[PDB]
Amino acid sequence: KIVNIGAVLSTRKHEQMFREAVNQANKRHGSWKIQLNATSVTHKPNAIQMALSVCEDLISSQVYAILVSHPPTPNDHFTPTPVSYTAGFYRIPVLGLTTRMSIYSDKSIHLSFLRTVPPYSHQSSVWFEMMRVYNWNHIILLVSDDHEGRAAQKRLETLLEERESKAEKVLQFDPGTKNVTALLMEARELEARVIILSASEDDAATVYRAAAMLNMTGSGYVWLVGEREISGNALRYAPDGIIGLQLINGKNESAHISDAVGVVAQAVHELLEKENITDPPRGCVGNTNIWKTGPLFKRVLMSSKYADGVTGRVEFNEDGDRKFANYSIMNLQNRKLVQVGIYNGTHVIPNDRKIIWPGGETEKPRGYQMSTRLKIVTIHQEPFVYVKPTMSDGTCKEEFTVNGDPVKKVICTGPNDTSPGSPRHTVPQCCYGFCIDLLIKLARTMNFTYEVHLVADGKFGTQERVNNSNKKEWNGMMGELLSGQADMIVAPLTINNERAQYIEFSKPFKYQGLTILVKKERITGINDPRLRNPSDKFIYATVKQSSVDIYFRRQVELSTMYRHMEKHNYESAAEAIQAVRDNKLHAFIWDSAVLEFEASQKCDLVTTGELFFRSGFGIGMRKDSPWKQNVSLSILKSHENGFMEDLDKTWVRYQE
Amino acid sequence: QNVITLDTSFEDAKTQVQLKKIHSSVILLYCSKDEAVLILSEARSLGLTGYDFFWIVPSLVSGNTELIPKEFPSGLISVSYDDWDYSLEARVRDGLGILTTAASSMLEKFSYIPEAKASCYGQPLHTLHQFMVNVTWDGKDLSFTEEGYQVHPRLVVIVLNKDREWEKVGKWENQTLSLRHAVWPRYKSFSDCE
Amino acid sequence: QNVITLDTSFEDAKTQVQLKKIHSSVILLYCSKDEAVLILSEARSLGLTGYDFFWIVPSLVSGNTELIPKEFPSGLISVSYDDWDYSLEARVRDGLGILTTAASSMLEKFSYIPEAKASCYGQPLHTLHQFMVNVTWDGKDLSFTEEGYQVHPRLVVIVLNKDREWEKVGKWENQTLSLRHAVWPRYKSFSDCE
Ligand SMILES: *[C@@H]1O[C@H](CO)[C@@H](O[C@@H]2O[C@H](CO)[C@@H](O)[C@H](O)[C@H]2NC(C)=O)[C@H](O)[C@H]1NC(C)=O
Ligand SMILES: *[C@@H]1O[C@H](CO)[C@@H](O[C@@H]2O[C@H](CO)[C@@H](O)[C@H](O)[C@H]2NC(C)=O)[C@H](O)[C@H]1NC(C)=O
Ligand SMILES: *[C@@H]1O[C@H](CO)[C@@H](O[C@@H]2O[C@H](CO)[C@@H](O)[C@H](O)[C@H]2NC(C)=O)[C@H](O)[C@H]1NC(C)=O
Ligand SMILES: *[C@@H]1O[C@H](CO)[C@@H](O[C@@H]2O[C@H](CO)[C@@H](O)[C@H](O)[C@H]2NC(C)=O)[C@H](O)[C@H]1NC(C)=O
Ligand SMILES: *[C@@H]1O[C@H](CO)[C@@H](O)[C@H](O)[C@H]1NC(C)=O
Ligand SMILES: *[C@@H]1O[C@H](CO)[C@@H](O)[C@H](O)[C@H]1NC(C)=O
Ligand SMILES: *[C@@H]1O[C@H](CO)[C@@H](O)[C@H](O)[C@H]1NC(C)=O
Ligand SMILES: *[C@@H]1O[C@H](CO)[C@@H](O)[C@H](O)[C@H]1NC(C)=O
Ligand SMILES: *[C@@H]1O[C@H](CO)[C@@H](O)[C@H](O)[C@H]1NC(C)=O
Ligand SMILES: *[C@@H]1O[C@H](CO)[C@@H](O)[C@H](O)[C@H]1NC(C)=O
Ligand SMILES: *[C@@H]1O[C@H](CO)[C@@H](O)[C@H](O)[C@H]1NC(C)=O
Ligand SMILES: *[C@@H]1O[C@H](CO)[C@@H](O)[C@H](O)[C@H]1NC(C)=O
Ligand SMILES: *[C@@H]1O[C@H](CO)[C@@H](O)[C@H](O)[C@H]1NC(C)=O
Ligand SMILES: *[C@@H]1O[C@H](CO)[C@@H](O)[C@H](O)[C@H]1NC(C)=O
Ligand SMILES: *[C@@H]1O[C@H](CO)[C@@H](O)[C@H](O)[C@H]1NC(C)=O
């Protein structure tokens, strides 16, 4: 009765420590006839002969559990891989002791690998625990390493799924490149200042240099990294006040080997309690079959609970990782690594030392430096947003109304419609009218500046499917909203169901419905049954990728018109007005007050009598944001007085 | 409906509570072949194997075509890339076509591409790792992905009939499905108890 | 929705299909005691013991008020007549009153009213069976039907409270049902995990 245990080990002193741990494992574990034998191998510079030596030693040895504890002296990459693959061929368990790569967490590669150390991805758990201490909710994730950092990003999005509060922006790039300053500018432009990095040494030193070039060590900035960033040459160029994580006894090798041998020993003494016990044979002689109680012994190792340990209480999770590991939380007090906190698995306790921040005093960084400037996008709506080219040099002609009130114009930026069809300049331009003056009143109410720009292409924005993999995307003003290019859509935006699922809406400032523009012979709205089956004499359509398209796509009895007007959709409303003025159409489907304004302009343009889809123009907004309550309250304050009536007296009520 | 996982080898006490909430027709099951027999036996013991219901599994359980236990429901839909029309000879012919296409196309850029390692004892710019994307031999679009898979791979959609065997049903276009039978029958006889 | 029937002592295999047909709120249950325990344990396992899912059972399910068994949801509506107000002493006093009233009112019709059976070993017209259709003692309408029932008994509607007891809610008149709570009390914790 013997049990063979293999060990892949570095030194010669820890070989004696492994033999001493085998001797101590046979001390108090009963007078049973079982014994424990020790087998140790050393390094080779190339990994092929490492796997060759391991298989030639351990096929002849018939071991049960293999301990692998490679310290990376020449290279920090994938040295415990071959022993893991070799024993995972025969499904023999490998206990990794010094490696921490998250590629070992995926058991689709390593079928029979466990480890008594926690990987870097569970550091993200601590980073989630960094959010509950200071009540932080918006973070900026910068992942450098694409090898294992996607697993840490997935773990962070999994742990933030319980709060249902996503990160503000996640960024991924390639290790090795240096010029990553545009990523830093994208991290700059957002209101949050919490920066979370997981990287190797060299890319961390690169982004430390590039952040020192860009004032990112000042006040408000919060830097939160792991173990690989507080060492090497990255520690030489680390910004002061940084918060890092460190493994308590993570390189203490002797006690770690002893605790692993105790784990293996109690697993063996539990394995002898059961029957149907086999041995992994000499696999080099024609043995392609796996060891039959492989998953059984693996299930023993996964559910192996322990209360003994020199480092502490060791326990495996559902993925074979070290649970409830104590961490040190380190601060960099002017190029001095200072321990400022301890991490049990459920809670953080700081010590008597104070957490000196990267900025000025010891006050906590409320990392929401909210912007007084808001990116505003709108479309050229003729009764609402007049867009007109500048007079002399980027300036607007000061035009007066009928009462001598100066028209409050703004310097927006207007690109042309066809960028390859003509030399496209993207010149600034003048914006005024209804919604522009509403925005000027809103900026008059609350102290915030603004930058009005326009949409790249004249579409509101629809749920449009992209060609590869049939994936849904958004375009137009909503496509520029969700891409971060916009912050607040003040525009004639139609409220419906599909938009409010993704973005938020204020209370509507305009109440109107859909109606029909004709040339005057009665039509009498949508309830004319002859338009239900149209022909070449009923030529009518709507704006391409408008809200009318979605509203007619939902209602199934309006499908036939939806299968007609899809052949004649136009890019903008004014093109349809000019087409129906020359009698190239017969009707048009659009909102109420715009067509009433066009009827006030041109007497031949006639709106119909019926009315449907009584909805409201409101302000298109972002997600959870501090511009939800007071914007709606300011619109409602504009509704309770006669200011909306005065804006109607400017353009809506105004006849000609 | 909800996404139901497990914890351990089932006691049939609390995982049964997770299984009793299922009342919809189609069930996607993702588990190993050693687990799928027990899970489908628990589903059959709880009445989850009606002809109104449907069971679609990936290639994780559909391994050996010969090894079919009695607990597989007659009406199981699986997907595997094992094609009986393309044997091993056509596959190694396609592999040699990919290798010769990469060798003949990479030769047009730089000449001395093959540089093998000298020996396995005692330890490159132009590699085919970033050249394998644009390959087309004998009309077959055998292009590769960044994760190492195939862009247009050969899939096979099989069913389990009442004859307790696998029938090749669904073949594949460049992107979409081509069904041999647009009529989907009941496949009602799981056993005689229906 | 139509009446759900059970076949035999259930394996929780085929009757579960019948129980999954239920999408309504209130379910009426008419079975014996241990069958009610098994069906309510199944509905706990099926999640049919919710806030919207009400269960109204007769006195044949309950049996007695001094013994309240396990696996009853706290809010189980029962209709019985085992009341402490209509106590057992009052029960046997009313029974003696009915018997003496029948014997006295039949004594005015016929003289030799005591006519009993001799013995159980060794092997009638003026009987009390055809006489007490309309009998009344102490002003209580304790008349007897042809099928052996009280015409106007004391129907008591009880619920199971939050402390595993049966609280008296409703009493029943000759025509109306005198209730205590017009608004239905919730009894939110029918079980633990709700
Ligand atoms: C117990 O382990 C020892 C040490 O690994 C084994 O002794 C080795 O046996 C091999 C057999 O080929 C010899 O080549 C080595 O010289 C021995 N060890 C040394 C000095 O390196 C021993 O065989 C094992 N005994 C068993 C079977 O339990
Ligand atoms: C951490 O490194 C230290 C270096 O001293 C080690 O701890 C000691 O190890 C020796 C040899 O095993 C033991 O006799 C002592 O009991 C340990 N220190 C104490 C508690 O006095 C060890 O390699 C690592 N782990 C520990 C136990 O801290
Ligand atoms: C690490 O472990 C200790 C226990 O040793 C945890 O202390 C418990 O924490 C919870 C929540 O704060 C309390 O309700 C218990 O009363 C505590 N029990 C004891 C015995 O202390 C501690 O929370 C963990 N994390 C740290 C370091 O705070
Ligand atoms: C929205 O407007 C309200 C108007 O009351 C603002 O609330 C006040 O602002 C101060 C700012 O420090 C807050 O402390 C208080 O909640 C409010 N005043 C007091 C003393 O009651 C609110 O800040 C505005 N929110 C924004 C910025 O959109
Ligand atoms: C490369 O380096 C410069 C250095 O300032 C950086 O700003 C920029 O992002 C990169 N390319 C340029 C010159 O735009
Ligand atoms: C950093 O801050 C200063 C503030 O005066 C400003 O010149 C600029 O934003 C940055 N200049 C550098 C690169 O030091
Ligand atoms: C254990 O071994 C016995 C004897 O070889 C065998 O009969 C039995 O099948 C095994 N255990 C199981 C799978 O029940
Ligand atoms: C962490 O440290 C505390 C204090 O020494 C100890 O009680 C606890 O068991 C340790 N946990 C582990 C698993 O190291
Ligand atoms: C945009 O529009 C005009 C007319 O289409 C075009 O000539 C020019 O490229 C742009 N603006 C200027 C500079 O006129
Ligand atoms: C404008 O901002 C300043 C600085 O934050 C603040 O003092 C003031 O109250 C704000 N409101 C006004 C009056 O516009
Ligand atoms: C996808 O196809 C559409 C036409 O349906 C085309 O407009 C678009 O350019 C294609 N690709 C992209 C960039 O989505
Ligand atoms: C692949 O090479 C061929 C050569 O004709 C041609 O289709 C094209 O240049 C390449 N296409 C892709 C996908 O790179
Ligand atoms: C793939 O598309 C091409 C046309 O681009 C077509 O000739 C070919 O038949 C398609 N392949 C399949 C499998 O249908
Ligand atoms: C009671 O019932 C008897 C028949 O058994 C009937 O003759 C009598 O009229 C009834 N009592 C009343 C209400 O008078
Ligand atoms: C029914 O009810 C009363 C008792 O509440 C009873 O005395 C009488 O027989 C009946 N009266 C009516 C209202 O029918």
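Residue numbering in chain B adheres to Swiss-Prot, whereby the residues present occupy positions 201-323, 330-400 in order.
Looks like electron microscopy, 4.7 Å, at least that's what the header says.
Positions of Cβ are set from backbone N, Cα and C atoms, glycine also.
Some features that Swiss-Prot has for this protein:
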type	residues	note
MUTAGEN	B:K233 to A or R	Nearly abolishes inhibition by Zn(2+)
MUTAGEN	B:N264 to W	Nearly abolishes inhibition by Zn(2+)
MUTAGEN	B:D282 to A or H	Nearly abolishes inhibition by Zn(2+)
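Here the features listed in Swiss-Prot are painted onto the structure.
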{"residue": "B:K233", "record": "mutagenesis position", "DSSP class": "helix"}
{"residue": "B:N264", "record": "mutagenesis position", "DSSP class": "coil"}
{"residue": "B:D282", "record": "mutagenesis position", "DSSP class": "coil"}
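Annotated pair B:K233 (mutagenesis position) and B:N264 (mutagenesis position), C-alpha to C-alpha distance, rounded: 10 Å. Comparing B:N264 (mutagenesis position) with B:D282 (mutagenesis position), their Cα atoms are 10 Å apart once rounded. Every protein chain shown contributes to the tally, and the Cβ of B:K233 (mutagenesis position) ends up with 14 other Cβ atoms within 10 Å. Taking all protein chains in view, 15 other C-beta atoms sit within 10 angstroms of the C-beta of B:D282 (mutagenesis position). Taking B:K233, B:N264, B:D282 as the candidate mutagenesis positions, the subset whose CB lies under 6 angstroms from any atom of ligand 9 is empty.
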